Number of protein chains: 4
Amino acid sequence: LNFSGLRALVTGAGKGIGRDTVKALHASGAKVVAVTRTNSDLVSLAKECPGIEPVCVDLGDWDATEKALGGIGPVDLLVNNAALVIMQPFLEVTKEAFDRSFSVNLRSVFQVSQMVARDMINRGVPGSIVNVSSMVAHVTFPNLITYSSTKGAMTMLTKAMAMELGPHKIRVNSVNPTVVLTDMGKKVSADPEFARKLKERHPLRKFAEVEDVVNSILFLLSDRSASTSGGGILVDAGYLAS
Amino acid sequence: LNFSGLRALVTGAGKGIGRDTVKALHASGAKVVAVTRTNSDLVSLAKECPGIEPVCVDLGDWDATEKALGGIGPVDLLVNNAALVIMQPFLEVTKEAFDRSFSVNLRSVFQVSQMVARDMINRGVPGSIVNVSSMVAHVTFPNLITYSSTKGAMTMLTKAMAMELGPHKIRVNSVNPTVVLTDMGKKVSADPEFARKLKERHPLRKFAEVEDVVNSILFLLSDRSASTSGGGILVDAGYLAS
Amino acid sequence: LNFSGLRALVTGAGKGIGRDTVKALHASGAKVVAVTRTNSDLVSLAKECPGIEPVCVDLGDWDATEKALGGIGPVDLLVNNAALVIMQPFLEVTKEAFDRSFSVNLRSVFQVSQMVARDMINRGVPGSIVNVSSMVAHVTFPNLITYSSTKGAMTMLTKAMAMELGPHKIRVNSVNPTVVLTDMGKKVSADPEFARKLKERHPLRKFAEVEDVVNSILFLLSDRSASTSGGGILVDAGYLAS
Amino acid sequence: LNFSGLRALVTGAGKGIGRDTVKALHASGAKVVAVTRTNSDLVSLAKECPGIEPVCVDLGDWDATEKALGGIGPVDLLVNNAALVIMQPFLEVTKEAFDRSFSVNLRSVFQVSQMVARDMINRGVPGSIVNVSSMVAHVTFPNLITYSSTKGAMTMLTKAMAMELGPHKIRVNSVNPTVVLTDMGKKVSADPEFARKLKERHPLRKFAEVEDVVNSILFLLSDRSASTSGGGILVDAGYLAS
Ligand SMILES: NC(=O)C1=CN([C@@H]2O[C@H](COP(=O)(O)OP(=O)(O)OC[C@H]3O[C@@H](n4cnc5c(N)ncnc54)[C@H](OP(=O)(O)O)[C@@H]3O)[C@@H](O)[C@H]2O)C=CC1
Ligand SMILES: NC(=O)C1=CN([C@@H]2O[C@H](COP(=O)(O)OP(=O)(O)OC[C@H]3O[C@@H](n4cnc5c(N)ncnc54)[C@H](OP(=O)(O)O)[C@@H]3O)[C@@H](O)[C@H]2O)C=CC1
Ligand SMILES: NC(=O)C1=CN([C@@H]2O[C@H](COP(=O)(O)OP(=O)(O)OC[C@H]3O[C@@H](n4cnc5c(N)ncnc54)[C@H](OP(=O)(O)O)[C@@H]3O)[C@@H](O)[C@H]2O)C=CC1
Ligand SMILES: NC(=O)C1=CN([C@@H]2O[C@H](COP(=O)(O)OP(=O)(O)OC[C@H]3O[C@@H](n4cnc5c(N)ncnc54)[C@H](OP(=O)(O)O)[C@@H]3O)[C@@H](O)[C@H]2O)C=CC1
């Protein structure tokens, strides 16, 4: 697509979906701000995509995030992608797991989104925000109760953001994928027997590719989805239909 | 997008969304079979898109449809778009309105999709089918109870088809728009006061454009949505978030 | 619960869920009009429940239905329960199965509900209508694409009826059960291995009992659910959370 | 309903829905453990329902909650009702508003539910847990973005808890009310014009009564809902159908 003249911000840009989203946006002419936790991931990325603006910060830290992004400038496109999975059965969920999960998976989405939306509103420009969610915001998954809860909350966050920012020409949508074999996908489907039966339950008999997720993100960021806001696109290989 | 070498079939191709979907697919290199009720619409459409293959049939007739399409040949992409709206308050719904609405809006989707899926399966090719639904498959609308019910049924038809055809590499999805000012949209939003109030409820403060729907249909038909099947994309200008 | 002084109409009263619903309402002091297809069922039910008003009619027949129910009189509680299952994989669905399924499972609901609602409105009394749907209005189930479609339409039929009749103080809800071992549950889960695997996927590790469905129907019909209308109660033994 | 021989624990028992739930359970024969923030509300409640067991603790404090409830003993029925509303438009949401809201509205539900569920499992007895959610877990509401997010999270929490605890015969459901004129309801619908518009959008043209909410909670806790788990009951006076 063509994002020339647009500036995008992608969180969780060091690995997986976020990294490939930065690469796709960079190839489409967008000026990209790449935010992630491990600096070495930004070092290699800047070598691969010359011209990106790296920002190393722990999005789970509100103060640090404010200091790091408070002054990054005009952002036209935002991809809230950073998240972490702390797998624990319900009866074993700890206070720390809950706190870390909501801070990174959801609180950072409120924070970065408000900073970016304020800017958009100030300049008087339309905008598009994509919240990377999961199919687990709708279906259950073993050992993912805390993570699922952060995605379920994201569903309403996306809906309410769309309602409140809509009058400002800002669209907000989510992408809800099934398992994607990045570091996170390999972690959750670690059990070979589980993965097997899990894949089998998918109508398409496969897991999603990173490319499939990146494609939906770009579609929602582009003007090709000008009347799409408030809901999401399932990249679940048909899992919800199972 | 590049649809060269692929053959598509679009129902309800004579006006509105269907007519523009034919134009967009034709412009993308696809051979297009245009099926519609009024023959004169096919005459004009053929001038605009030289090369389309016109088929004039009333899709509410199972026997006529079987004869008209039993031998159209290879179809790789299918857009089930034909539908009719018969506006009547619940207490005034007649057997006739019910029968016509279900024959055209839903039974034809079953029949044509069966015909096309058998062919795809026989040729051993993947396929992508798009069912044009409505946001009213999810939200109420005055005077549209029967029409809404056909769209509500479409949600499960879409999900079930995705589950059954997925192992054959066939993807099935729906597009769910809000009001789009085609002949059908203008008819449904006839009351000015109602239209004003309706528009105001939309977060984006507008109705959808035909182009917005067509963009989503092409996205779903393309290989850029390779892990999306069983659900739909809302082209509701944020209505479900209101 | 106490339904003394109220008159209810239950369709598909000759067997299963409908039969027990009649018994429960009868035991609660309600005057019951039992409508079913096979007369012999009405004859035995009348011995067991002296006082009920039997009506033998094929609900798939609009004219016979209008003739048989056009003058039953005041009805305060309506349970639309009659339905039939014609099992067929998607590529084998026939025009006949579609037509029979939609006329019995859905058109009859439109027709009987109109007659009853018109009466409640004339007399100026509040009312409660319960549409017996299924968990398959939401999840897929092998060989039930047509039946599932009729239930999906029922989801919207219920919302729209609640929306249009709400100002007349008439509530409309649905009960959505998983498999119940009536004659219908039996045929639908005739495959032993399939049944075992289906049962195992339910969080509660069981199918629903007829009593469970009847209990939710009664709850929705009662004044104990005075602010409930437009949605349904899942009697799915947790299936949707699987 | 009869809850004799059973022990229930209700959080947020000092006012509104929680207070009436304790009253209803007390009258139905259960021993009730009333958990709330303000001690004086428990003093007045014990007068009304002699025999209840008061527990004064701030549920937003994990450590204090653990000390306070770690030794309460056998619990058969749980009502996770405590919650707080901090009204703020999206662009004005603060770190503290987010943290407090998720600590009280959701983290406590994880914690208390874990303790109670471990007990039920340890004793080898079945259990029923009701999470008081809201219709805003599904629909947007002005100035309630943070609160809606906590309820959206509760939907997946409820669903995932039902999945994980189902094999232990523990049912988990939610009740999702529209505005109820308790102190919280008054706070939220303070603007008269807004409250007027809101009420008129409800198909039933009214807000829910506390009794309506309590009725559904008791139904879910009772064995009259033996195959209901994972979802919820809308006590929205038809709002979701508007
Ligand atoms: N893979 C899958 O199976 C699925 C993933 N998703 C979603 O996609 C998104 C991306 O996941 P995926 O690409 O798979 O994951 P990866 O683990 O591959 O990447 C996550 C990235 O986000 C970064 N990140 C995490 N926490 C922070 C933090 N506290 N501060 C700053 N950056 C952070 C990580 O940094 P670092 O490694 O340095 O900590 C990493 O660069 C997430 O929202 C996830 O929920 C949705 C469905 C499926
Ligand atoms: N416009 C809107 O507000 C919305 C529309 N939609 C959906 O989009 C789709 C297209 O709608 P739209 O373009 O607005 O409608 P139009 O009325 O503008 O066009 C519909 C087309 O379908 C054809 N068609 C209708 N019945 C038959 C039939 N029995 N046999 C063969 N062809 C038939 C019509 O032919 P003819 O005129 O000759 O009868 C016409 O060419 C429909 O599925 C509609 O439900 C969804 C949401 C909103
Ligand atoms: N059992 C299950 O697994 C589930 C059932 N349901 C729903 O529950 C409801 C009842 O099902 P259930 O009790 O199991 O089914 P049964 O087949 O056991 O009973 C259905 C009853 O309705 C009657 N009926 C069917 N067609 C007509 C008709 N054309 N005219 C008049 N009466 C008719 C049947 O009469 P007759 O025998 O004479 O034809 C029978 O009396 C249905 O809506 C079904 O969709 C939902 C989920 C699960
Ligand atoms: N009212 C409405 O319009 C609706 C309410 N609900 C839900 O119903 C439930 C009850 O609401 P409602 O009765 O109206 O509210 P009220 O404000 O009337 O009552 C809430 C009760 O919970 C207590 N509480 C709050 N925070 C804590 C805490 N940190 N620790 C211990 N107790 C606490 C309050 O104590 P204290 O006063 O001393 O702080 C109070 O006793 C909530 O979950 C709410 O989300 C859902 C939909 C609509």
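Just so it is clear, chain A uses Swiss-Prot numbers, and the residues here are 3-244, in order.
Placement of Cβ uses the backbone N, Cα and C atoms for every residue, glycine included.
The NADP(+) binding site annotation in Swiss-Prot covers A:11-39. For A:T38 to R, Swiss-Prot lists a mutagenesis experiment annotated as follows: Converts the coenzyme specificity from NADP to NAD. Sequence annotations record features per position, and here Swiss-Prot assigns substrate binding site to A:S136. Here Swiss-Prot flags A:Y149 as active site, proton acceptor.
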A:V35 (NADP(+) binding site) has its Cβ surrounded, within 10 angstroms, by a count of other Cβ atoms equal to 21
C-beta crowding around A:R39 (NADP(+) binding site), within 10 angstroms
19
Within a 10 Å radius of its Cβ, which of these binding-site residues (A:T23, A:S136) has the fewest neighbouring Cβ atoms?
A:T23
Run through A:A15, A:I19, A:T23, A:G31, A:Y149 for me and report the recorded positions whose CA is within 10 Å of the CA of A:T38 (mutagenesis position), in sequence order.
A:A15
At the level of the C-alpha atoms, what whole-angstrom distance separates the residue listed as 'substrate binding site' and A:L27 (NADP(+) binding site)?
21
Mapped onto three states, the DSSP assignment of A:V35 (NADP(+) binding site) reads strand
Close-lying recorded positions around ligand 1 among A:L11, A:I19, A:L27, A:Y149, where CB distance stays under 6 Å:
A:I19
Please state whether DSSP places A:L27 (NADP(+) binding site) in a helix, a strand or coil.
helix
Protein Cβ atoms within 10 Å of the residue listed as 'active site, proton acceptor', excluding its own:
26
Would you mind pulling the DSSP three-state label for A:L11 (NADP(+) binding site)?
strand
Inter-residue C-alpha distance, A:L11 (NADP(+) binding site) and A:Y149 (active site, proton acceptor) (nearest angstrom):
23
Please report the distance from the Cα of A:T23 (NADP(+) binding site) to the Cα of A:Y149 (active site, proton acceptor), rounded to the nearest angstrom.
22
Mapped DSSP class for A:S136 (substrate binding site), helix or strand or coil
coil
